[PDB]
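Written out below as structure tokens is the structure these notes cover.
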Number of protein chains: 2
Amino acid sequence: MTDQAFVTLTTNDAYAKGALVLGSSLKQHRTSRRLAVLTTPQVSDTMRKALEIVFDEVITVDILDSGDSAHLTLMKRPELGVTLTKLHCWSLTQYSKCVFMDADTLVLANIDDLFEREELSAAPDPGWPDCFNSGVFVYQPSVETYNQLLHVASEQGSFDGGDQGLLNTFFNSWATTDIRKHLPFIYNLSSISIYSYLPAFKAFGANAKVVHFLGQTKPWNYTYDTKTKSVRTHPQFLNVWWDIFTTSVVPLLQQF
Amino acid sequence: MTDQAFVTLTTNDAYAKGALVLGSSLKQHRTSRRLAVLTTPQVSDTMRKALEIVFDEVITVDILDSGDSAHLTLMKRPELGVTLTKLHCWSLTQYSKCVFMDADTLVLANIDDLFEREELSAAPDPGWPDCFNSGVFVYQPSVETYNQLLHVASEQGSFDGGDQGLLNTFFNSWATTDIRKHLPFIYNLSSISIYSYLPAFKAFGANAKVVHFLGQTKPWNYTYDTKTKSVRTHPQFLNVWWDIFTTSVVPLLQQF
Ligand SMILES: O=c1ccn([C@@H]2O[C@H](COP(=O)(O)OP(=O)(O)O)[C@@H](O)[C@H]2O)c(=O)[nH]1
Ligand SMILES: O=c1ccn([C@@H]2O[C@H](COP(=O)(O)OP(=O)(O)O)[C@@H](O)[C@H]2O)c(=O)[nH]1
Ligand SMILES: [Cl-]
Ligand SMILES: [Mn+2]
Ligand SMILES: [Mn+2]
């Protein structure tokens, strides 16, 4: 499918590492879809070159440029900078349907069946499960939707200072409407829950399709021993991320 | 409705305090339904007498008695003692439909609209939101369902050593089937989430219909200053619980 894509985002080199691991994981599990990444000019040439290899499309978004439609909203609401760059995922009208995935996600199994879903399909957020987590969602690119999202960001901002609040407010029927728009939690399995509700993880965690490295500490904030093949609680997913980073991404960075 | 009920559970005097506050809160918000409480012989005469006043029906369940259908399962799986007592909520076939509520819940608004729901309707659990939280659920009493639940408890036990695992395993279509069986989170608002995902709470918490005092520390494990009318983070709900306990329940205990 040349008209459907996974779309991720990186505004810097650190999240580009995640993007590269995510992209690699999607290729590893043989996606039949395109891979697109929103980037900013702050992503360095080296990360960019690697992103150009891993991804089928590298889109450059610069909301610091006043030529960008979101720039005036960034001025008004700096807290929404990442959110606003993220919203440009809706501008990818070369694609008919996309799965947005946070750059701190990791694919463990083919998830092309997400493309059966409609906008807006997303997994519940742990913590407040009547909100969906915006780290993984199925959406339909549309300039109108983009404009409407931008408009809401401008007018209301986001109840949580990020995209999740914004997306939940805009797609507010999610909690009460259409169970098919609730992506199984295994398609956006928060790394925290992989020890928060541990019995549930024991019971259902082996079904994980997507791990989402929530919280302050991202996989690249860890040190990884390449000999023992383990990072420096429950490091299983961290080690998968780092195995991909070590195996696929680091050498890729070295050929550029 | 004489055939529909809120059903709670207390196996001891401490949770009887919760039961009494819950029951009082349900009366406070003018439920048109019956109030039933499952109790064990371990609930003391004083708590019982108060329970007999607050609740329309006090049911005594004794799974330590070998005459109980669950007793043999308790022997096999002691971890399920509370769960097994709880399952007897399905034996309440005097009622056509019930809302089970944990004794550590607190009603903040009329929730009689829960009786529009079918078995099994429950709110998502924070932590693993493809499980429902079993602190509040709409169910239909049935000896068959009771027997089937008991059978599963006997054969598999519970993936989390409690009722939640058991109920989720038995009612396992919940996550993927019928959005109407997802009770809004506000009908079972985990006290933890009232600081875990705090922006969401700020945004939606004022809509709270039911507060669920999750975690080790229950409202009765707090000290409450009756003069300042506050307990000894975000004590709002604790103070509501204690206002009811102080105002309604304590004097009630004193008249028995
Ligand atoms: O400084 C940042 C912050 C986030 N992001 C992107 O926006 C998403 C926001 O999710 P993040 O993982 O940062 O937040 P969390 O999921 O931990 O709550 C990331 O995955 C990245 O794709 C980015 O590129 N640069
Ligand atoms: O020792 C106990 C433990 C629990 N329960 C009942 O079973 C429910 C189990 O939920 P609990 O609040 O204890 O667990 P949590 O919701 O905190 O995970 C309680 O609300 C009570 O109704 C009880 O009566 N005695
Ligand atoms: Cl539905
Ligand atoms: Mn993320
Ligand atoms: Mn409880």
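Chain A is numbered as in Swiss-Prot; the shown residues are, in order, 1-232, 241-264.
Per the header: X-ray crystallography, 2.2 Å.
Cβ coordinates are placed from backbone N, Cα and C, and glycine is handled just like the others.
Residues or ranges marked as UDP-alpha-D-glucose binding site in Swiss-Prot: A:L9, A:11-12, A:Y15, A:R77, A:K86, A:102-104, A:133-134, A:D160, A:163-164, A:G215, A:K218. If you take the C-beta of A:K86 (mutagenesis position) and look for same-chain residues 6 or more apart in sequence within under 8 angstroms, you find A:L9, A:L38, A:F100, A:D163.
Residues or ranges marked as UDP binding site in Swiss-Prot: A:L9, A:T11, A:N12, A:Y15, A:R77, A:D102, A:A103, A:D104, A:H212, A:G215, A:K218. Shown in sequence order, A:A14, A:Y15, A:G18, A:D104 are the residues of the chain, 6+ apart in sequence, with a C-beta less than 8 angstroms from the C-beta of A:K218 (UDP binding site).
Mapped onto three states, the DSSP output places A:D102 (UDP-alpha-D-glucose binding site) in coil. The Cβ of A:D102 (UDP-alpha-D-glucose binding site) has 25 other Cβ atoms within 10 Å, all protein chains considered. Per Swiss-Prot, the feature Mn(2+) binding site maps to A:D102, A:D104, A:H212.
Swiss-Prot gives this note for the published mutagenesis A:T83 to S: No effect on autoglucosylation. Mapped onto three states, the DSSP output places A:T83 (mutagenesis position) in helix.
Contacts of A:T83 (mutagenesis position) defined by a Cβ separation under 8 A and a same-chain sequence distance of 6+ are given as A:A153, A:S158, A:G162, A:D163, A:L166, in order along the sequence. Quoting Swiss-Prot on the mutagenesis of A:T83 to M: Loss of autoglucosylation.
The mutagenesis experiment A:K86 to Q is recorded by Swiss-Prot, whose note states: Nearly abolishes enzyme activity.
Experimental mutagenesis is annotated in Swiss-Prot for A:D160 to N or S, with the remark: Reduced trans-glucosylation activity by at least 260-fold and reduced UDP-glucose hydrolytic activity by 4 to 14-fold. Taking a C-beta cut-off of under 8 angstroms and a sequence separation of 6 or more, A:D160 (mutagenesis position) has no same-chain neighbours.
Counted within 10 Å of its Cβ, the other Cβ atoms near A:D163 (mutagenesis position) come to 25, all protein chains included. Record note (Swiss-Prot) on the mutagenesis of A:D163 to N: Loss of self-glucosylation activity and ability to trans-glucosylate maltose. Reduces UDP-glucose hydrolytic activity by at least 190-fold.
Quoted from Swiss-Prot for the published mutagenesis A:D163 to S: Loss of self-glucosylation activity and 18 to 30-fold reduction in its ability to trans-glucosylate maltose. Reduces UDP-glucose hydrolytic activity by at least 190-fold. Taken residue by residue with DSSP, A:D163 (mutagenesis position) is part of a helix.
In three-state terms derived from DSSP, A:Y195 (mutagenesis position) belongs to a helical segment. Neighbour count (other Cβ atoms within 10 Å of the Cβ, all protein chains): 11 for A:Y195 (mutagenesis position). Under its mutagenesis entries, Swiss-Prot includes A:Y195 to F or T with the note: Loss of self-glucosylation. No loss of catalytic activity.
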Problem - Sites among the recorded positions A:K86, A:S134, A:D160, A:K218 close to chain B [C-beta, under 8 Å] - result: A:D160
Fill in the blank from the handout: Most isolated by CB count within 10 A, of the binding-site residues A:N12, A:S134, is A:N12
Problem - Interval of 8 unresolved-in-model residues, reported as the Cα distance (Å) from A:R232 through to A:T241 - result: 10
Practice task
Quick one: of the binding-site residues A:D102, A:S134, A:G215, which has its CA closest to the CA of A:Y195 (mutagenesis position)?
Solution key: A:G215
Practice task
Between A:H212 (UDP binding site) and A:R77 (UDP-alpha-D-glucose binding site), find the distance joining the two CA atoms and give it rounded to the nearest Å.
Solution key: 26
